[PDB]
Amino acid sequence: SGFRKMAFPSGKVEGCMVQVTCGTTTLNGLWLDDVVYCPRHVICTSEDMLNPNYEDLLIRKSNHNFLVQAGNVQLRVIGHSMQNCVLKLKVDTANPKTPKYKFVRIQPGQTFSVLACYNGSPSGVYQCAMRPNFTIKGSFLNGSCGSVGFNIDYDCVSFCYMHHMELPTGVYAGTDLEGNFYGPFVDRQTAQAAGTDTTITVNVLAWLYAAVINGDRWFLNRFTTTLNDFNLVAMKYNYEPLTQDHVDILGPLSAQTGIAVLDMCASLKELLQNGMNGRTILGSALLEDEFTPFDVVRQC
Amino acid sequence: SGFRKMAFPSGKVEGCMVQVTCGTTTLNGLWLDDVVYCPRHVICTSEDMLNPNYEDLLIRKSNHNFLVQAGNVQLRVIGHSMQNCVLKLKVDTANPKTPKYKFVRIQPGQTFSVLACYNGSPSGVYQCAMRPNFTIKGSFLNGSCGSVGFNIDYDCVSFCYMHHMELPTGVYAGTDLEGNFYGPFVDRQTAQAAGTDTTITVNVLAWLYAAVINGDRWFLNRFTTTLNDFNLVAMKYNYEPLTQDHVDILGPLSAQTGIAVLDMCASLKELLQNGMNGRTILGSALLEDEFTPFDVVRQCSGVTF
């Protein structure tokens, strides 16, 4: 009995964080092999951000205009280029602490850890999900840009996110490590709509299974449902439609608990239609959607 | 525009975690200098745990009964001893990655990060509070024993907790790094009562300030209260009494927001008496008490290590 949101240990990523300064702007970079990766908006003034021409701004920059510091070590920049919304600064030294790593573009509803940093130094670690609307519900102050999101599988770090923007609505957006934004967003200070923030249905179901495994079973009811019937209710409550692929992913949790996936769907349907009536599940007063099936299996 | 339960970066602690096996029991140890610290119950069989005489059990153990592994490197144990409920294994190698560190005994209501480990390998990190009844609401599976809790000030790691026990009620108990349990608990597999728990009032207030700083202000009222009047309501709802020390601790958050501490107390009073009526605060449907005032300042000011 005990179930918590957990981040990956951050040590492998801490060894890759550097500070990047261009003019008056300082933010975070990621140093892997002999390349430092950071948001291209490092080259922008506050004024430039309203309507930046990144190509023209970068052409006014030279290698020596990029100050890159890894702890107390100044790195020597020997080249620069822009890949989508990320700057790649070639340095003359490979990071001796480069872990085994991959760049991955994650799917909506998948989770990852963020190492929040300021001025190239780690502040803290927390677990997030890529929302279906391609925003992330985090904590990123001024100077946090270039902080990264990651998953670890044994010794391999899969980087999936680099932080770029806070939208006027207070939500956060960023890119993969090839510099492509998740979602429709751009690296400009303008009004930008995130779409409807749908709930990640398969993750809620995974967490209900986690609740059963940990002895919190009050919400189990005597009903079943069909995918199509359930989805009519999901749609009404701004939940993601459930597919057979999702049902299949939940199969191991179904097996462990003896509760068929559509039976759990019927329990969720009743919770949606009736509310939780002031009750808690795993100590939460609302339905949690930022644990994946894999996350639940790992912890359970 | 965002406020999250945030753990400290774990890198300095990761370099100190090892696996300790004694017979059929494997759990985690903390390797600092040439000492590995772990729960003394590593020396117990399942049977011994029901009523162990640790002095007698330790006497029957030899150095060669303790297998210690740091990654794939087996360390050689050259001595063993007991300090309260923690076993200290002397090894023939000093940990080259030993950080600047202290051992501290934290107060109820204070927070710390746990590096949950299994068989000596770090698995994840999360932020916890020491409950008023000296339990932890965490996630500690079989093999997680010997995982440690810590805070970081600048470059210094302050270890404050080592995990020992899952009580039959599913809550967790452990020790400081001198092996003294927090609370009434013992390292025996027996029924053990945890006290009545209470909600950490000063931490709820700090989190309400965090909400205001992040633009969530619906629960602010133009009502007042006194400390004594507020505490009459706190008592009814199993909240900790608020003291002037607590008011003083909240002063910087009061200053930042322009909201007097007793004014925020009046807001909390109304939330307790009336409920939240289906509304959320910082995305939560209940009042969060596992952020200290210092935690709120740290996260809102972007302190680094």
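The residue numbers of chain B are those assigned by Swiss-Prot, with the residues present covering 3264-3568 sequentially.
Per deposition record, X-ray crystallography, 1.8 Å.
Backbone N, Cα and C define each Cβ position, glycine as well.
Pulled from Swiss-Prot:
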ACT_SITE  B:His3304  active site, for 3CL-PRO activity
VARIANT   B:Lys3353 to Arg  In strain: Beta/B.1.351
VARIANT   B:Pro3395 to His  In strain: Omicron/BA.1, Omicron/BA.2, Omicron/BA.2.12.1, Omicron/BA.2.75, Omicron/BA.4, Omicron/BA.5, Omicron/BQ.1.1, Omicron/XBB.1.5, Omicron/EG.5.1
ACT_SITE  B:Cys3408  active site, nucleophile
VARIANT   B:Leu3468 to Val  In strain: Zeta/P.2
What is the nearest of the variant positions B:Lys3353, B:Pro3395, B:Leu3468 to the residue listed as 'active site, nucleophile', using the Cα of each?
B:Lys3353
Which number gives the other C-beta atoms within 10 angstroms of the C-beta of B:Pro3395 (variant position), all protein chains shown included?
21
So among B:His3304, B:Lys3353, B:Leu3468, all listed as recorded positions, which is physically nearest to B:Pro3395 (variant position)? Use the C-alpha atoms.
B:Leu3468
Sorry to bug you, but what's the C-alpha spacing from B:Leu3468 (variant position) to the residue listed as 'active site, for 3CL-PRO activity', rounded to the closest Å?
39
Determine the minimum-neighbour residue: among B:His3304, B:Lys3353, listed as recorded positions, which Cβ has the fewest other Cβ atoms within 10 angstroms?
B:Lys3353
So for B:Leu3468 (variant position), how many other CB atoms are inside 10 Å of its CB?
27
Should B:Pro3395 (variant position) be counted as helix, strand, or coil on the basis of DSSP?
coil
Across all chains shown, how many C-beta atoms besides its own are within 10 angstroms of the C-beta of B:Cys3408 (active site, nucleophile)?
26
